[PDB]
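S.K.: Pasting in a structure now, in structure tokens, and then I'll have a few things to ask.
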Amino acid sequence: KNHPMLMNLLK
Amino acid sequence: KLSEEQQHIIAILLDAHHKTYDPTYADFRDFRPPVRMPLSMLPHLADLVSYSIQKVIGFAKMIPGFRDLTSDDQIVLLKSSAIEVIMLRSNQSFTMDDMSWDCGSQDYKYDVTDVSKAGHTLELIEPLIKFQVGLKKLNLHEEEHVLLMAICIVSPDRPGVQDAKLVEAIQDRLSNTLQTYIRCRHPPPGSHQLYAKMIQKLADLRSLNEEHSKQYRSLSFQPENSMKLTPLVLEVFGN
Ligand SMILES: C=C1/C(=C\C=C2/CCC[C@]3(C)[C@@H]([C@H](C)CCCC(C)(C)O)CC[C@@H]23)C[C@@H](O)C[C@@H]1O
């Protein structure tokens, strides 16, 4: 897991 | 007729698309430059794809209902659909004149040979070109195009989805909007079995997705190729 960039872009 | 809710949904998706797809392709200058003298088109095309992931996410965020999903499910959905929506949205630049993606200038005009200069083979490229033609042939209205992208993103059957009932309900509202739009606003003969032909494209995209993922895995196992990718591409597609 761990999608820090994807999670940032999502909000 | 189109209900007011269905008219709203279309309005939002049009705007969301206009806000994430720049038809002058102005930002392409910021990419590592294309080289057609190896994998010489990999830097340019990785940057193009990376930029496009960010835009697809921006579009996704504005899909009615998308924000009622958990952040986990938002992630699963974007991760599995990103390549597919990039393929779909790229139809806008695709041209049947020379089977190429024409982004406003010879530098930013991509053909079969440029894609293979990014480490992909005909096993992916030929069905991708075929996909682009069949899709262009549908002559979709902008309203249908943006609706198709949103339905592709909100698919309940993607591996890892937790609240599949909710994903299906969000999608149903989009599917129903699309079907009603076709019947009320798309005049025959163009409208002939148009919905089922759009849904079939979603099937085709699953195959393209699987093949892209296979070659991506092979391309990126090599650390010298991986070095040429972006951090976002590595996070979204893998490794
Ligand atoms: C992107 C967009 C455009 C073209 C897409 C293309 C043409 C070049 C090759 C691409 C990028 C395919 C490649 C198989 C993907 C390779 C990616 C990687 C090297 C990381 O495995 C998928 C869609 C194709 C231009 C414009 O329509 C914006 C859109 O957004």
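For chain A, we keep the numbers from Swiss-Prot: what you see runs 640-650, in order.
Looking at the header, which is where the method is noted, we find X-ray crystallography, 2.2 Å.
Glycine residues also receive a Cβ, built from the backbone N, Cα and C atoms like all the rest.
The following feature annotations were taken from Swiss-Prot:
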MUTAGEN   A:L645 to A  Impairs interaction with ESR2; when associated with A-604; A-607 and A-648
MUTAGEN   A:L648 to A  Impairs interaction with ESR2; when associated with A-604; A-607 and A-645
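Could you place these features in context, so I can see how deep they sit and what lies close by?
M.R.: Around the Cβ of A:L645 (mutagenesis position), a 10 Å sphere holds 20 further Cβ atoms from the protein chains shown. Secondary structure at A:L645 (mutagenesis position), taken from DSSP and collapsed to helix, strand or coil, is helix.
Within the same chain, no residue at least 6 positions away from A:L648 (mutagenesis position) has a Cβ under 8 Å from its Cβ.
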